[PDB]
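Reading through the structure tokens given below for one structure.
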Amino acid sequence: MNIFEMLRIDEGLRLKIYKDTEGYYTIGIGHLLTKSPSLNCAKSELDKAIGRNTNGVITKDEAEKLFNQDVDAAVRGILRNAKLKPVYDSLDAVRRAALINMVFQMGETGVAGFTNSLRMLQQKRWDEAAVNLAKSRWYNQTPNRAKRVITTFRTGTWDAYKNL
Ligand SMILES: *SCC1=CC(C)(C)N(O)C1(C)C
């Protein structure tokens, strides 16, 4: 297991524009195109992301290219963020993956708002952090995925993604 395999499980792979859990047009492995309710807009965003006039359909290689960019972007977003970087630096590589997962899903600003959880993670109070992480819109709206990420922070293992 690693952050790519982890997010491929949590995000899936779809080659045609689809709406994500929040109703927003997305493609590939969780690549958000736009919050606009316009499908033509989503397609315009898609075409400029991949560099060609798509029909709203991409290949697996193109999906993977966007996904690599998006994972890289989440990591660099963590390392540029004054609240997230010290927590990231303090973690082991498995828990680091859990933090990248969260930023991938909700963005740097949303994760940086989890001030209590981030303090408990930095303190390595893992069970307390797991309890606080669940007290969130995040958990309530995507509870199975949040449980997997939370189990990763609690245990520092990949047990929630084993067999998946
Ligand atoms: S992506 C922005 C956009 C796309 C399109 C559907 C052509 N639009 O009318 C606006 C400019 C909203």
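All positions are counted from 1 along the displayed chain.
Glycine is no exception: its Cβ is also placed from the backbone N, Cα and C atoms.
What Swiss-Prot lists as active site, proton donor/acceptor is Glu11 (among others). Under the DSSP three-state reduction, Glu11 (mutagenesis position) is assigned to helix.
Taken from Swiss-Prot, the feature active site, proton donor/acceptor covers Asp20 (among others), and the record attributes it to experimental evidence. Counting every protein chain shown, the Cβ of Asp20 (mutagenesis position) has 19 other Cβ atoms within 10 Å.
Its Cβ taken as reference, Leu32 (substrate binding site) is surrounded by 19 other Cβ atoms within 10 Å in the chains shown. The substrate binding site feature in Swiss-Prot is assigned to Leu32, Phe104, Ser117, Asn132.
Cβ-based neighbour count (10 Å, all protein chains) for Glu11 (mutagenesis position) stands at 20. Among the mutagenesis results in Swiss-Prot, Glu11 to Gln has the note: Complete loss of activity. The residue drawn here is the original one.
Looking at Swiss-Prot, you'll find the mutagenesis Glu11 to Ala, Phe, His, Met or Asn noted as follows: Complete loss of enzymatic activity.
Under the heading of mutagenesis, Swiss-Prot lists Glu11 to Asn and annotates it as follows: Loss of 84% of enzymatic activity.
According to Swiss-Prot, the mutagenesis experiment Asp20 to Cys carries the annotation: Nearly no effet on specific enzymatic activity.
Under mutagenesis, Swiss-Prot gives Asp20 to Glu or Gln with this note: Loss of 99% of enzymatic activity. Under the DSSP three-state reduction, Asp20 (mutagenesis position) is assigned to coil, being neither helix nor strand.
Around the Cβ of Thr26 (mutagenesis position), the same chain contributes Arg14, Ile17, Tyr18, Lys19, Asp20, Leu32, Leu33, each under 8 angstroms and 6 or more positions distant in sequence. According to Swiss-Prot, the mutagenesis experiment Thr26 to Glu carries the annotation: Complete loss of activity at neutral pH; covalently bound substrate.
One mutagenesis experiment named in Swiss-Prot is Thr26 to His, and its note says Facilitates transglycosylation more effectively than hydrolysis; covalently bound substrate.
Classification of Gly30 (mutagenesis position) by DSSP places it in coil, neither helical nor stranded. Among the mutagenesis experiments that Swiss-Prot reports, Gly30 to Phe is described with the note: Almost complete loss of enzymatic activity. The enzyme is destabilized by 1.5 kcal/mol.
If you draw a 10 Å sphere around the CB of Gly30 (mutagenesis position), it holds 22 other CB atoms from the protein chains shown. The mutagenesis experiment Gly30 to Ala is recorded by Swiss-Prot, whose note states: Almost complete loss of enzymatic activity.
Taking all protein chains in view, 24 other C-beta atoms sit within 10 angstroms of the C-beta of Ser117 (mutagenesis position). Record note (Swiss-Prot), mutagenesis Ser117 to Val: 50-fold decrease in enzymatic activity. The unchanged residue is displayed.
Experimental mutagenesis at this site is recorded by Swiss-Prot as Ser117 to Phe, annotated: 10-fold decrease in enzymatic activity.
According to Swiss-Prot, the experimentally introduced change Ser117 to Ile is described as follows: 500-fold decrease in enzymatic activity. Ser117 (mutagenesis position) carries a helical DSSP state (H, G or I).
Swiss-Prot documents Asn132 to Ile as a published mutagenesis change and attaches the note 5-fold decrease in enzymatic activity. Secondary structure from DSSP puts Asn132 (mutagenesis position) in a helix. Listed in sequence order, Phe114, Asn116, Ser117, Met120 are the same-chain residues six or more apart from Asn132 (mutagenesis position) with CB atoms under 8 A from its CB.
Here substrate is bound by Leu32, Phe104, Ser117, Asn132 per the record. The longest Cα to Cα distance in that group is 27 Å. Around the Cβ of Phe104 (substrate binding site), the same chain contributes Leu7, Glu11, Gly30, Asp70, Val71, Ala74, each under 8 angstroms and 6 or more positions distant in sequence.
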